[PDB]
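Structure record follows, encoded as structure tokens.
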Number of protein chains: 4
Amino acid sequence: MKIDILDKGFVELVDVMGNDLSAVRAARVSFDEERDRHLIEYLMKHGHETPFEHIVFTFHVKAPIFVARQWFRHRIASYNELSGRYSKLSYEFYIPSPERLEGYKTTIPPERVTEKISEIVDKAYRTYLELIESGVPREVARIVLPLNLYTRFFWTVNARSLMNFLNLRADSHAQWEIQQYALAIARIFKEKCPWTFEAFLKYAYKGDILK
Amino acid sequence: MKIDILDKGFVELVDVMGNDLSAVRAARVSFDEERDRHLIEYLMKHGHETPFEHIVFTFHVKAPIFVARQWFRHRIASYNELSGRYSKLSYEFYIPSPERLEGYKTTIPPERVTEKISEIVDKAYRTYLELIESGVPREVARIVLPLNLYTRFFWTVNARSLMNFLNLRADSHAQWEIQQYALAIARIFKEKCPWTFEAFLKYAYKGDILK
Amino acid sequence: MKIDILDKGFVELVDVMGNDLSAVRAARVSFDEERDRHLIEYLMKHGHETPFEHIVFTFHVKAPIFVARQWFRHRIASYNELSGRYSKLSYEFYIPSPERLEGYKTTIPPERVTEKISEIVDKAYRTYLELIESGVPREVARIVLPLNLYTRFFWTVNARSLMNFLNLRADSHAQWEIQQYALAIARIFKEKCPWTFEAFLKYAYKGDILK
Amino acid sequence: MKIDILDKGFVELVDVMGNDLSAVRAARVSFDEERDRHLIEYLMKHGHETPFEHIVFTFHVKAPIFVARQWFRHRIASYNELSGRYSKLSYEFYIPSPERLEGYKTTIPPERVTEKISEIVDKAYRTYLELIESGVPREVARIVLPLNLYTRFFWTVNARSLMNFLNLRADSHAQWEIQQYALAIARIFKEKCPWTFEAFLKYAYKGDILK
Ligand SMILES: Cc1cc2nc3c(=O)[nH]c(=O)nc-3n(C[C@H](O)[C@H](O)[C@H](O)COP(=O)(O)OP(=O)(O)OC[C@H]3O[C@@H](n4cnc5c(N)ncnc54)[C@H](O)[C@@H]3O)c2cc1C
Ligand SMILES: Cc1cc2nc3c(=O)[nH]c(=O)nc-3n(C[C@H](O)[C@H](O)[C@H](O)COP(=O)(O)OP(=O)(O)OC[C@H]3O[C@@H](n4cnc5c(N)ncnc54)[C@H](O)[C@@H]3O)c2cc1C
Ligand SMILES: Cc1cc2nc3c(=O)[nH]c(=O)nc-3n(C[C@H](O)[C@H](O)[C@H](O)COP(=O)(O)OP(=O)(O)OC[C@H]3O[C@@H](n4cnc5c(N)ncnc54)[C@H](O)[C@@H]3O)c2cc1C
Ligand SMILES: Cc1cc2nc3c(=O)[nH]c(=O)nc-3n(C[C@H](O)[C@H](O)[C@H](O)COP(=O)(O)OP(=O)(O)OC[C@H]3O[C@@H](n4cnc5c(N)ncnc54)[C@H](O)[C@@H]3O)c2cc1C
Ligand SMILES: O=c1ccn([C@H]2C[C@H](O)[C@@H](COP(=O)(O)O)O2)c(=O)[nH]1
Ligand SMILES: O=c1ccn([C@H]2C[C@H](O)[C@@H](COP(=O)(O)O)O2)c(=O)[nH]1
Ligand SMILES: O=c1ccn([C@H]2C[C@H](O)[C@@H](COP(=O)(O)O)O2)c(=O)[nH]1
Ligand SMILES: O=c1ccn([C@H]2C[C@H](O)[C@@H](COP(=O)(O)O)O2)c(=O)[nH]1
Ligand SMILES: [Cl-]
Ligand SMILES: [Cl-]
Ligand SMILES: [Cl-]
Ligand SMILES: [Cl-]
């Protein structure tokens, strides 16, 4: 499962351990489907969340740095990210669509906002490359690059921590850009753990986007 | 893979996510085997441990309470255990073999130590059952049961946290009983992640039992 | 602040870092009291919990093993506990009061339950000491001791993790014995962080005992 | 204690809980100085690290985003940071000194590298302000700002996690800029916990800068 996000981003599921029944078993310490689903709903409605820690996902995510900065605040998870110390960074930036400013009256046209953002990221990358090609170490040269630069990372997260992520990021209070990533994560979670996901939405989910 | 431990215990692998290449990919943020193995050795010799967090195991363990008490100190992991509040606990106790006291001069024969331990656990269980059958709540009745009572749990742990567990518990300083569990865990880890395990032993393992 | 719990237990505050204003500052990234209290209520009502991580407590707790087993499931915290490998364990056991069985019809008198529990713990300790004095290693001898043995530990926990503890343990679903410890912890928390505590009760606390 | 770092940064100690004796007590589960220091050295030389979790610091740090990105990878800690969604961000950027490129042959003079970096950050901030003043939401406008923008955060971290931070960041392999922050953190740690710090350097510290 891979899902395009923003202009150049994505979320892809790399691997998964377990399923709805992993939670039921772990909860039972196990050596019918009606009862297994009822147990899942029971755990979720009563706040017994530890059984869902036995379901684990790994994702590969391509996202702008400002999104990754928010995402990496989720400590109960594992990350490995592309390094600007160790590699030349690619010319790939998130440029908002003109629809991104719908709702806001602006004293310059939304298409001109879009062009101003493109212009400055182009000048910044041009400076970065000039510095690199003059022998400035990569780890110093990259400091001129803007926060809308794309980066990539692997994320390994269990279903309990993923539910926390969805409560906080699949929600109107989160920045729109990370909401879009959260909606993709939710779609994948629903596909792999349908009983857990539906019970989550019904009983435990705290946000206001997923339905 | 299931391995008998002590007189009545076991360790069984329930599920696993990933393999040696999960660490190599996560480390590379990947979209030959000589080079993949060399990278693993490189990460291990230099202390780059986060890539190993993307390999995850779930075990089902049957162990005495005093062993479980030590094991559950490992916080960077997930546990679900049989409850003495919620179920009648089974008459199953760890009785040391007479060889357990080899090295120690004792003023009573090692076989008589073994019998004294059996005798007291029998009296304790008899009291527990008397209390249960008189209508004492299970959660109170069980408090008379000794620390050598067997319990069971599911344990979900990533390879980095598992390496920490092995450093501390597959080692002469750990209590012999948990060492035996750690040796089983190591065998399973070696089988599922041979490059990681061998690199761990060569470069990072801090204990004094595994070879 | 020290508070007696059960027959022989206690909870004592050893140290604390910070206060209500630590959360306000951390939240503001700070270089009036009406507004500082309003901010605390705001964070709590909206689920902004990370600012409360900057308030930290250390407690010294004396509790029976079966209570400690439940308590030590709280992973987002730090523990150091008395060792039965490293010391001779003291003859101190939790003996329920006869009022502990109020609500339950029992086919033996509650005072006789109390005596049966005393009798078995006395026999168990007598066996433990016999084994110790015959040269059995402490770490083996102790396995005959029951779960109502008292132990002692230091617990270092931040206010966010403490609120989670109180949601789960200051609640009717938790075992009565640990509820009594949780009520003491809550009293200390209220004393040291009154604005945070009152805002917690009003907006975020999930249990059904604290008022 | 406050220490200037880089051109415009700082590290300041806001609060601390405990001292060397907190570790000794927690380790002993306590109800002379020669022996207390010997215990600290003992714990450190043998890898008994949990007692140091009972010493906790809070710092206020002003650092460029690229430094903060590395720092916030340390998950076993607590953070609260200034938000570009919620505030107008200040015109403050890290401009490397010309000495930062000592060792590297560059095909443009180090002073001209310094000017090129200043020039691009000035153009970027000018764009950011133009967008803000045209009614673009702050959370979108800020995406044009470079990684050398200064940010500020509160960091609450225990001494065990701080030792891990120092092993990794007070070391030649870490980026020079974060090394400078780590050296300041080490100075503060040494001042507040001299026995722990000296024992750390002697027995456990894995880096190659602190002496
Ligand atoms: C709309 C929005 C606005 C935000 N604005 C800001 C801001 O202005 N500044 C800012 O710095 N941050 C901000 N954040 C980030 C926020 O403070 C958290 O870092 C982020 O939401 C991750 O949440 P978490 O701690 O629950 O997740 P994780 O770190 O994954 O933790 C998961 C759970 O584990 C527990 N936990 C983990 N570590 C600890 C610990 N050390 N102590 C106690 N419990 C722990 C908690 O129960 C937590 O819910 C914002 C987040 C959102 C959604
Ligand atoms: C031989 C032996 C004797 C022992 N004797 C005693 C004893 O007498 N009393 C006693 O109480 N305990 C004792 N322990 C338990 C020991 O104190 C640890 O709780 C246990 O070894 C788990 O280790 P850990 O913290 O590394 O593992 P985990 O808790 O899984 O943590 C893994 C890693 O995460 C980090 N970590 C996790 N949480 C935190 C945190 N809050 N702060 C900082 N870093 C964190 C550390 O880097 C740690 O190594 C003993 C252990 C051994 C092996
Ligand atoms: C009434 C009651 C009955 C119980 N019955 C049982 C039982 O029968 N069997 C049993 O095994 N346990 C039982 N428990 C224990 C329970 O499963 C938890 O271990 C305990 O409540 C601690 O909760 P916690 O994980 O929220 O706390 P902590 O471990 O302190 O974690 C705090 C927060 O950090 C987050 N967190 C920490 N680590 C992880 C992680 N690895 N992944 C995801 N999120 C994490 C979560 O947001 C969590 O709320 C019972 C608890 C209660 C209160
Ligand atoms: C020179 C250098 C280069 C780096 N290059 C890269 C890079 O190119 N890409 C990149 O993504 N990162 C990079 N890092 C970051 C690195 O991968 C770590 O995220 C960072 O060093 C924090 O280390 P930590 O996990 O030990 O600390 P913390 O996250 O604070 O954890 C402390 C300890 O707790 C334990 N721990 C905490 N959480 C878990 C968990 N979920 N599972 C198992 N154990 C856990 C471990 O014992 C750990 O040592 C680099 C770091 C350094 C110093
Ligand atoms: O919605 C938000 C706002 C802030 N932050 C965290 C991420 C950064 O560490 C810091 C500042 O982020 P921005 O507000 O600048 O995105 O707070 C989030 O995680 N989510
Ligand atoms: O080798 C040991 C010794 C102690 N402990 C922890 C477990 C308990 O929380 C406490 C006391 O354990 P015993 O020494 O009684 O086993 O310290 C361990 O984890 N391993
Ligand atoms: O109310 C409970 C019930 C269980 N447990 C955890 C503690 C043990 O690890 C295991 C079994 O505990 P008992 O139900 O036997 O107390 O589950 C709790 O933390 N709280
Ligand atoms: O020395 C380093 C290199 C990388 N990273 C982490 C931080 C980011 O999440 C990611 C990329 O950082 P840079 O290499 O671009 O600084 O890896 C570090 O923590 N320290
Ligand atoms: Cl490119
Ligand atoms: Cl049986
Ligand atoms: Cl005594
Ligand atoms: Cl300004």
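Chain B is numbered as in Swiss-Prot; the shown residues are, in order, 1-31, 37-216.
Every residue gets a Cβ built from N, Cα and C, even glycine.
Annotated features, as they stand in Swiss-Prot:
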MUTAGEN   B:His53 to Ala  Shows 1.39% of wild-type activity
BINDING   B:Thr55, B:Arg78, B:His79, B:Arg80, B:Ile81, B:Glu86, B:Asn163, B:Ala164, B:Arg165, B:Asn169  FAD binding site
BINDING   B:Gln75, B:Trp76, B:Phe77, B:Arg78, B:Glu86, B:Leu87, B:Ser88, B:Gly89, B:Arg90, B:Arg147, B:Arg174  dUMP binding site
MUTAGEN   B:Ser88 to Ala or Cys  Still catalytically active although shows a large decrease in activity
MUTAGEN   B:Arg90 to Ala  Binds dUMP 670-fold weaker than wild-type
MUTAGEN   B:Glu144 to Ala  Shows 0.113% of wild-type activity
MUTAGEN   B:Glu144 to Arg  Shows 0.016% of wild-type activity
MUTAGEN   B:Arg174 to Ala  Still catalytically active although only shows 0.0008% of wild-type activity. Binds dUMP 7300-fold weaker than wild-type
MUTAGEN   B:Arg174 to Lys  Loss of catalytic activity
ACT_SITE  B:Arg174  active site, involved in ionization of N3 of dUMP, leading to its activation
Spatially closest candidate among B:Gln75, B:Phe77, B:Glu144, the listed recorded positions, to B:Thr55 (FAD binding site) (Cα to Cα): B:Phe77
Alpha-carbon distance [B:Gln75 (dUMP binding site); B:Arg174 (mutagenesis position)] in Å: 9
Spatial neighbours of B:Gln75 (dUMP binding site) that are distant in sequence (at least 6 apart) but have CB under 8 A: B:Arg174, B:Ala179, B:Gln180, B:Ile183
Binding-site residues whose CB lies under 6 angstroms from ligand 2, from B:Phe77, B:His79, B:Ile81, B:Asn163: B:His79, B:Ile81
Residue pair B:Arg90 (mutagenesis position), B:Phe77 (dUMP binding site) - Cα distance, angstrom, rounded: 18
From B:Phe31 to B:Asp37, where 5 residues lack coordinates, the CA-CA distance in Å: 15
Of the recorded positions listed as B:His53, B:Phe77, B:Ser88, B:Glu144, the one whose CA lies nearest the CA of B:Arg165 (FAD binding site): B:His53
Inter-residue C-alpha distance, B:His53 (mutagenesis position) and B:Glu86 (dUMP binding site) (nearest angstrom): 32
Most crowded position, judged by CB atoms within 10 A, among B:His53, B:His79, B:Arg90, B:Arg165, B:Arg174 as recorded positions: B:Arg174
Neighbour tally for B:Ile81 (FAD binding site), based on other Cβ positions within 10 Å of its Cβ: 16
Rounded inter-Cα distance in Å - B:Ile81 (FAD binding site), B:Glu144 (mutagenesis position): 28
Sites among the recorded positions B:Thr55, B:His79, B:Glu86, B:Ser88, B:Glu144, B:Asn163 close to chain A [C-beta, under 8 Å]: B:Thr55, B:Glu86, B:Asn163
Coarse DSSP state, helix versus strand versus coil, of B:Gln75 (dUMP binding site): helix
Chain C neighbours, restricted to the recorded positions B:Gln75, B:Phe77, B:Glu86, B:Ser88, B:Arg90, B:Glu144, by C-beta under 8 angstroms: B:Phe77, B:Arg90, B:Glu144
Cβ-Cβ neighbours of B:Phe77 (dUMP binding site) (radius 10 Å): 17
